[PDB]
Amino acid sequence: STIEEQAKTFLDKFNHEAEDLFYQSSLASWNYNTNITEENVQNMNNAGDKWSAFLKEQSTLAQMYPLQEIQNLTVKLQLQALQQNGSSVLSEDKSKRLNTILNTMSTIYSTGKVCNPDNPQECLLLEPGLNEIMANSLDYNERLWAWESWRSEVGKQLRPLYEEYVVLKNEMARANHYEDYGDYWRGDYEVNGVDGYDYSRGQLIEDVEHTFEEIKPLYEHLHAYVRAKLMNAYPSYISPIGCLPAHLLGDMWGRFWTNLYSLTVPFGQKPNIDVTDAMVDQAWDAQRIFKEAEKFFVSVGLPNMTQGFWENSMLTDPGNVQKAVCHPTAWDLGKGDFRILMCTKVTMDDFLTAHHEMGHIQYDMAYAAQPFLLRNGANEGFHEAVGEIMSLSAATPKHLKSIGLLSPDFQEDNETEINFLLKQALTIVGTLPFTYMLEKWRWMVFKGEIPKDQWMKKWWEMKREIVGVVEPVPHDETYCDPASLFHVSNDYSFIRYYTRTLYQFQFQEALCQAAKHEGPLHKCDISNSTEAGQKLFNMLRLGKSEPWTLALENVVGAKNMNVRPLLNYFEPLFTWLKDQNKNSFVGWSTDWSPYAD
Amino acid sequence: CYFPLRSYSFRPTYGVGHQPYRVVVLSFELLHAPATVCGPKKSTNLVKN
């Protein structure tokens, strides 16, 4: 009789109808990365627009539902989700211009052609040799060209193409009654209809900046450590008072610090811990890595999954006779079928990601009784952040004594844990102001703050402010530096990587308290504890059906992001970085430039 | 105003919760008629004398 009884009948029609069409096109899409064929690539044209036709025909009926008289919380979120129309709010010729520009952004990233005019006999790409050359470039001019030519010829033709991209995406938000395209990523995070737990639209500028000051000494002891250990490699290049060039960070951008480590190691006499040479003498295969990982979930209290996982899914690559994309993306096919396609060897980081990839699937079982648009994480970034917290407990030396990958007699002194806490802070802790830097570039260009000549003027001025990096080559207004990144042109959310640290180390404090661990947080293990397993089990069965600001108080008892459990993880490393950094110069200088001669 | 009957989607590759399971139950009741269908519980060997 009411609007609430009319809203449940439309969405329960929408529930089982979307279970059929999502599983039908993802069965060929699981065969897409399995087999590269001529037959299945025209099935991507056949079944790929079946998702595109279904979402706009259900947005043809449902935009006339008001959100004002809806009493229940669940329906509102589900309906906002149904209503936001995306790219269909334009006219005819403006939408088809937007459809053909995204096909040109994806093909220019991988197939992009740049090599050397001094000797153009043989050229390189972004996936092959490139990796090998970068890996080893103790030189100076050999690594200087590989960063500059990757920026210059790729972003030459994309920079007039991004002049049309900034004006067209401002028409996305104003038809959706928002302000800019930079706040389209944070439109998922809003919670309305609750008393006192409500989330405003100016809070994410406020909450991140208050946590930025407390992590400002956290990066600064890591900033002086990279300058101190590179003094023997480069005498004349890195200044002690000045800043760092960008291309010495061991990556095409500097998002990953995991390569430069082959230099920044504290102790070369004490070796790094590796399970790779240990598992090859005991005759293990790729199946037994997930047999030992399956017994990790039954000791924490999580139930056993379905019996059809092992027989219909593949792991080892079946020869060179067919082409497979082995890239580790987690697959949710819908209707109880959860598969995986990985690239497997016997290595120490394949065992590290095995509790990450099974962390996705064991979360994916529990929300299967929920309706389909509420099948997600707690926010949009919980789906890839769920696996690394139990992957950190599997990388502990205490857990490996029980499952027997290490020796039964192992001596761990105070200099053994310096190598473990530095390597885990490379791709997690040390990228947090680098995640913050281009996102504040992302929100302020869409509000109309800067003109055309101030576009790259704001770029290197902020880079010597937040992370303290001055670029060695001065740039023109014909070059675009962010354009070479994977998360820019392919339209992905880069906002998940800032909260990757702040969700997991906050949740590590609540789970190790209920498991009763006495010591530092890097020696904690969640196994053989049934007390913290039922605390985890109330979190895994929700999704975004429960709002994310009400799901934090069920676990940690706090309504916000706190810095203090990450500093407790940093606390044995905080004493060791204080003793080393006394001879060096703290902070960095603004006026130092490499190209001033 | 919506059509009440909703379709099934059948595929062997789902797994344990989404497979179909055919369920028939037996209903027993008492009425004025005497009891009709009774039970075999195996029989012993016939002996003499």
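Chain A uses Swiss-Prot numbers throughout; the residues present, in order, are 19-615.
Quick reminder: no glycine exception, Cβ is built from N, Cα and C everywhere.
Under DSSP, A:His505 (mutagenesis position) is assigned to a helix (H, G or I) in the three-state scheme. Just so you know, the Cβ of A:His505 (mutagenesis position) picks up 15 other Cβ atoms within 10 Å once every protein chain is counted. The feature active site, proton donor is assigned by Swiss-Prot to A:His505, with sequence analysis given as support.
The chloride binding site feature in Swiss-Prot is assigned to A:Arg169, A:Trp477, A:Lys481; the stated evidence is experimental evidence. In the three-state DSSP reading, A:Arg169 (chloride binding site) counts as helix.
Under the heading substrate binding site, Swiss-Prot lists A:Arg273, A:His345, A:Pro346, A:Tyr515, citing a curator's inference as support. Under the three-state DSSP scheme, A:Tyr515 (substrate binding site) falls in the coil class. Non-local contacts of A:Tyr515 (substrate binding site) by the CB criterion (under 8 A, 6+ apart in sequence, same chain) comprise A:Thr449, A:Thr453.
Within 10 Å of the C-beta of A:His374 (Zn(2+) binding site) there are 19 other C-beta atoms, taking all protein chains into account. The Zn(2+) binding site feature in Swiss-Prot is assigned to A:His374, A:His378, A:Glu402; the stated evidence is experimental evidence.
One mutagenesis experiment catalogued in Swiss-Prot, A:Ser19 to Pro, is accompanied by this note: Increases slightly the interaction with RBD domain of SARS-CoV-2 spike protein. When other Cβ atoms within 10 Å of the Cβ of A:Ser19 (mutagenesis position) are tallied across all protein chains shown, the result is 5.
According to Swiss-Prot, the experimentally introduced change A:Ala25 to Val is described as follows: Increases slightly the interaction with RBD domain of SARS-CoV-2 spike protein. If you take the C-beta of A:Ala25 (mutagenesis position) and look for same-chain residues 6 or more apart in sequence within under 8 angstroms, you find A:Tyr83, A:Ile88, A:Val93, A:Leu97. Following the DSSP three-state reduction, the secondary structure of A:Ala25 (mutagenesis position) is helix.
When other Cβ atoms within 10 Å of the Cβ of A:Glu37 (mutagenesis position) are tallied across all protein chains shown, the result is 17. Under its mutagenesis entries, Swiss-Prot includes A:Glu37 to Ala with the note: No effect on interaction with SARS-CoV spike glycoprotein.
Its own atom aside, the Cβ of A:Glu110 (mutagenesis position) has 7 Cβ atoms within 10 angstroms in the protein chains shown. According to Swiss-Prot, the experimentally introduced change A:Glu110 to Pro is described as follows: No effect on interaction with SARS-CoV spike glycoprotein.
Cβ neighbour count for A:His345 (mutagenesis position) (all protein chains, 10 Å cutoff from its Cβ): 9. What Swiss-Prot says about the mutagenesis result for A:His345 to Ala is this: Complete loss of enzyme activity.
Here A:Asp355 (mutagenesis position) comes close to A:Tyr41, A:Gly326: these same-chain residues lie at least six apart in sequence, with C-beta atoms under 8 angstroms from its C-beta. Under mutagenesis, Swiss-Prot gives A:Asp355 to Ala with this note: Strongly inhibits interaction with SARS-CoV spike glycoprotein.
Record note (Swiss-Prot), mutagenesis A:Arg357 to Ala: Strongly inhibits interaction with SARS-CoV spike glycoprotein. The unchanged residue is displayed. Look at A:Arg357 (mutagenesis position): DSSP puts it in coil. Within 10 Å of the C-beta of A:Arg357 (mutagenesis position) there are 19 other C-beta atoms, taking all protein chains into account.
Other C-beta atoms found within 10 angstroms of the C-beta of A:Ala386 (mutagenesis position) number 15, with every protein chain shown included. Among the sequence features in Swiss-Prot, the mutagenesis site A:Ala386 to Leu is noted as follows: Increases slightly the interaction with RBD domain of SARS-CoV-2 spike protein. In sACE2.v2.2; increases interaction with RBD domain of SARS-CoV-2 spike protein; when associated with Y-27 and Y-330.
Under its mutagenesis entries, Swiss-Prot includes A:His505 to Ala with the note: Complete loss of enzyme activity.
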*Could you state the CA-to-CA distance between A:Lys481 (chloride binding site) and A:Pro346 (substrate binding site) to the nearest Å?*
32
_Cα proximity to A:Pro346 (substrate binding site), best match among recorded positions A:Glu37, A:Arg169, A:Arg357, A:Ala386_ = A:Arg357
*With 8 Å as the upper Cβ-Cβ limit, not reached, which of the mutagenesis positions A:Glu37, A:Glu110, A:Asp355, A:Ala386 neighbour chain B?*
A:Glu37, A:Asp355, A:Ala386
*Applying the rule Cβ within 8 Å of the centroid of the Cβ atoms of A:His374, A:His378, A:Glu402, what extra residues of the same chain belong around the Zn(2+) site?*
A:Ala348, A:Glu375, A:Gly377, A:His401, A:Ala403, A:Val404, A:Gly405, A:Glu406
*Count the Cβ atoms, other than its own, that fall within 10 Å of the Cβ of A:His378 (Zn(2+) binding site), considering every protein chain shown.*
18
*Within 10 Å of the Cβ of A:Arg169 (chloride binding site), how many other Cβ atoms can you find? Include all protein chains, please.*
21
